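The block underneath contains the structure these notes are about, expressed in structure tokens.
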Amino acid sequence: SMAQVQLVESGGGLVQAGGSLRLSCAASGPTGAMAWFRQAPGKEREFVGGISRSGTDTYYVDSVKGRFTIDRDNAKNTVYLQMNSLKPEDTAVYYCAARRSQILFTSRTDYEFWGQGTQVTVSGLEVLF
Amino acid sequence: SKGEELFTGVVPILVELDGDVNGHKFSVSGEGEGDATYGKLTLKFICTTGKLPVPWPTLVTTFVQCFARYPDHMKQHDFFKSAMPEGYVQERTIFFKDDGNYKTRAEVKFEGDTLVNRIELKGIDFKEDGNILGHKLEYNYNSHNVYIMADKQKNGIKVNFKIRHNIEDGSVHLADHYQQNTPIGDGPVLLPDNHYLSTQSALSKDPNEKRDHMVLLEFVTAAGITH
Ligand code: NA
Ligand code: NA
Ligand code: NA
Ligand code: NA
Ligand code: NA
Ligand code: NA
Ligand code: NA
Ligand code: NA
Ligand code: NA
Ligand code: NA
Ligand code: NA
């Protein structure tokens, strides 16, 4: 039965509008549904996409459907978010999240475990710096 | 008792339903907890296959009467807990007046420390623009009395009641429930004297849940035997 776990995010970073970035997250042990949330500056944390324990149920918000993909590895206790065709509005701090239950609910309040947040920055500037 | 003892505190619940209404297929997963000390059930469900093709309120009765509060003087009449942890099979036919019917078979049993309700549902003969497939039910629920009698034949109980679904035009659509429960295990169970469960429910929405969903609160107390 599922227990207390810690979540360690990696990946993300800086990219030019239209590019690609991959996020990853590693749980200290087995866990249930896993999801990615994001907090753009001066806005509320929001659900992005997620995946049930078994992987047979995924769900994505409409604004990323078709561009973002999630999958998980229950052997390694990981999940990843592959983000294609990124847009400046995708800029945010992204959080990995998990819950003991297998079910892919999508409310922040349904998730017990949280990563610390990983910055993703998508530049609409033609010249980044 | 032994079955009784599994319910002295808060018990987590899982619910899983595979459904087919007029060939229209869907799946629901839910979770929550029950506290038979208060007679309280709290559950949240999502439809994992997209949009639910029938109104959420029509599935409330299908989605764990072992969480009823039985008063102490009535504890010998609590079939549901007495079958635990091996559990019971709960079968219904539900007749929607002038419309189709649901037929359900569920197993209710402990899987570990969790009380799990796993359901198969088949619905037929619905009017494609009836109140059900037309989604004309209000998102709400009323109070009902659930009538229970022993069925000594089958070592279980037989249950019947009629649900009142409010329709958005002011009318009310009755769903005639016929139910039988039989123990899964072989241990002895309590076969009750006639009595009933007073049930009350309230439906809501989680404003942050993006998927099609239902939040259900049920309060259930047994009654109908004196002293
Ligand atoms: Na695992
Ligand atoms: Na699943
Ligand atoms: Na990964
Ligand atoms: Na959790
Ligand atoms: Na429908
Ligand atoms: Na039902
Ligand atoms: Na119902
Ligand atoms: Na009892
Ligand atoms: Na059931
Ligand atoms: Na109402
Ligand atoms: Na009423």
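In order, the residues displayed for chain B correspond to 2-64, 68-231 in Swiss-Prot numbering, which applies throughout.
Determination method: X-ray crystallography, 1.8 Å.
Every residue, even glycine, has its Cβ placed from backbone N, Cα and C.
Here is what Swiss-Prot records for this protein:
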MUTAGEN   B:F64 to M  In RSGFP4; increases fluorescence and shifts the major exitation peak to 489-490 nm; when associated with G-65 and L-69
MUTAGEN   B:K79 to R  In Topaz; shifts the major emission and exitation peak up to 20 nm; when associated with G-65; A-72 and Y-203
MUTAGEN   B:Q80 to R  In Azurite; shifts the excitation and emission spectra to shorter wavelengths and increases quantum yields compared to BFP; when associated with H-66; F-145; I-150 and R-224
MUTAGEN   B:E222 to G  Suppresses the 399 nm excitation peak, leaving only the longer wavelength peak at 475 nm
Practice problem: Return the member of B:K79, B:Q80, B:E222 nearest to B:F64 (mutagenesis position) in space, with distance defined Cα to Cα and candidates limited to these mutagenesis positions. | Solution: B:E222
Quiz item: Rounded to the nearest angstrom, how far is the Cα of B:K79 (mutagenesis position) from the Cα of B:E222 (mutagenesis position)?
Solution: 20
Quiz prompt | Chain-internal residues, separated by at least six, CB under 8 A from B:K79 (mutagenesis position) | solution = B:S2, B:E5
Practice problem: Measuring CB to CB from B:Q80 (mutagenesis position), give everything in the same chain under 8 Å that is also at least six residues away in sequence. | Solution: B:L194, B:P196
Exercise. Count the other Cβ atoms sitting within 10 Å of the Cβ of B:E222 (mutagenesis position), across every protein chain shown.
Key: 23
Quiz item: According to DSSP, which of helix, strand or coil covers B:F64 (mutagenesis position)?
Solution: coil
Quiz prompt | Assigned element (helix, strand, coil) containing B:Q80 (mutagenesis position), judged by DSSP | solution = helix
Quiz item: Across all chains shown, how many C-beta atoms besides its own are within 10 angstroms of the C-beta of B:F64 (mutagenesis position)?
Solution: 22
